[PDB]
Amino acid sequence: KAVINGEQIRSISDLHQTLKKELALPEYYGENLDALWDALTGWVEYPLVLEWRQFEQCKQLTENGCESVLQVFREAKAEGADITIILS
Amino acid sequence: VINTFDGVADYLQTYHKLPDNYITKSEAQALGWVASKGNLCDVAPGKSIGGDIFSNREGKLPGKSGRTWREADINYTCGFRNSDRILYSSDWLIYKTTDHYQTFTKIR
């Protein structure tokens, strides 16, 4: 079970570092969309539940990339990874 | 096994397929692979993950609509997966990453 407290996310790099800790990603985790795909399909433990709270605050960040991160989770689920996504 | 950057690159350029010691994520899962248990060699001894479509999500590799990219693990000898990958296109460009897809370098 992994929680992203969107109110506390200050940048896309912060988002990747939080995912790294919450999902126990490898120390070498590349903090990019290709690294995230690889970790979600060939590293993480299942069943995986990601609760992303206040995704809307990520959208307010100057950097783009919030929807792209969510999209990788959704594509990994579509690929067959046992992932559940909660947008709260 | 053939599992080094130059080993797999040379083999790909010569035979237009990965060496026999590669299996895709889905094929591995069908055999009982559980990535979080690091158990690929228990269900497929001597194998490495490779051959899956690589979607080039950061756009770092040169792309065009008629070109498909694929990826394969490099330097894997069982256990948890590492940070090393070879990337190869349908027109036989070959790149490598040693930093979990952060940077790529052309090798063929």
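Going by Swiss-Prot, the residues shown for chain B are 50-157, listed in order.
We read in the header that X-ray crystallography, 1.2 Å was used to get this structure.
Backbone N, Cα and C atoms are what each Cβ position is placed from, and that goes for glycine too.
The active site, proton acceptor annotation in Swiss-Prot covers B:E120. Annotation note: B:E120 (active site, proton acceptor) sits in a strand segment as assigned by DSSP. Long-range Cβ proximity for B:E120 (active site, proton acceptor), meaning a same-chain Cβ under 8 A and a gap of 6 or more residues, is found for B:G99, B:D101, B:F103, B:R134, B:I135, B:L136, B:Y137.
Under the three-state DSSP scheme, B:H149 (mutagenesis position) falls in the coil class. Note on B:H149 (mutagenesis position): other Cβ atoms within 10 Å of its Cβ, all shown chains, come to 24. As annotated by Swiss-Prot, active site, proton donor applies to B:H149.
According to Swiss-Prot, the mutagenesis experiment B:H149 to Q carries this note: Loss of activity.
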